[PDB]
Amino acid sequence: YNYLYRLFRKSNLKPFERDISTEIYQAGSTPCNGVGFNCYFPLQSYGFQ
Amino acid sequence: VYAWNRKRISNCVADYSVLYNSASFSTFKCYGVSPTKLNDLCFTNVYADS
């Protein structure tokens, strides 16, 4: 689980843009609040077995 | 669940946003498409299985 990717963002990356931010993504009216329904922690893992 | 009811949905405009405007839905799991994209898309038919 040391290997991760971003699954959600406010806008797409430009060529060679780098963005390590852990801040919560908002998919609807739900404010991020450090957590929810249509709000997400934006980083995910492959879990390679 | 042994005898699930299927409704064919056709010839109509599908406001999928209603299905996540309500706080009542405990789980919402989408496959092949994002829930935000649904109000933009068009389909030959829709089948609602319950």
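All chain A residue numbers match Swiss-Prot; in order, they span 449-483, 485-498.
How was it done? The header gives electron microscopy, 3.1 Å.
Backbone N, Cα and C atoms are what each Cβ position is placed from, and that goes for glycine too.
One mutagenesis experiment catalogued in Swiss-Prot, A:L452 to R, is accompanied by this note: Increased resistance to neutralizing antibodies. Decreases HLA binding to NF9 epitope. Increased binding affinity to human ACE2. Reduced to three states, the DSSP call for A:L452 (mutagenesis position) is strand. Spatially close to A:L452 (mutagenesis position) yet at least six residues away along the chain are A:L492, A:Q493, A:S494, A:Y495, judged by Cβ distances under 8 angstroms.
Looking at Swiss-Prot, the entry for natural variant A:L452 to R says: In strain: Delta/B.1.617.2, Epsilon/B.1.427/B.1.429, Kappa/B.1.617.1, Lambda/C.37, 19B/501Y, Omicron/BA.4, Omicron/BA.5, Omicron/BQ.1.1; Contributes to cellular immunity evasion and increases infectivity.
For the natural variant A:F456 to L, the note given in Swiss-Prot is In strain: Omicron/EG.5.1. Within the same chain, residues at least 6 positions away in sequence whose Cβ sits under 8 Å from that of A:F456 (variant position) are A:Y473, A:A475, A:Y489, A:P491.
The Cβ of A:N460 (variant position) has 6 other Cβ atoms within 10 Å, all protein chains considered. Here Swiss-Prot notes a natural variant, A:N460 to K, with the remark: In strain: Omicron/BA.2.75, Omicron/BQ.1.1, Omicron/XBB.1.5, Omicron/EG.5.1.
Sequence-distant contacts (6 or more apart, same chain, Cβ under 8 Å) of A:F486 (variant position) comprise A:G476, A:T478. Natural sequence variation is annotated in Swiss-Prot for A:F486 to V, with the remark: In strain: Omicron/BA.4, Omicron/BA.5, Omicron/BQ.1.1.
Annotation of the natural variant A:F490 to S in Swiss-Prot: In strain: Lambda/C.37, Omicron/BQ.1.1, Omicron/XBB.1.5, Omicron/EG.5.1; the original residue is retained in the structure shown. Close to A:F490 (variant position) in the fold, though at least 6 residues off in sequence, lie A:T470, A:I472, A:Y473, each with a CB less than 8 Å from its CB.
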Exercise. Listing the recorded positions A:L452, A:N460, A:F486, A:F490, which lie under 8 Å (Cβ to Cβ) from chain B?
Worked result: A:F486
Exercise. Helix, strand or coil at A:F490 (variant position), per DSSP?
Worked result: coil
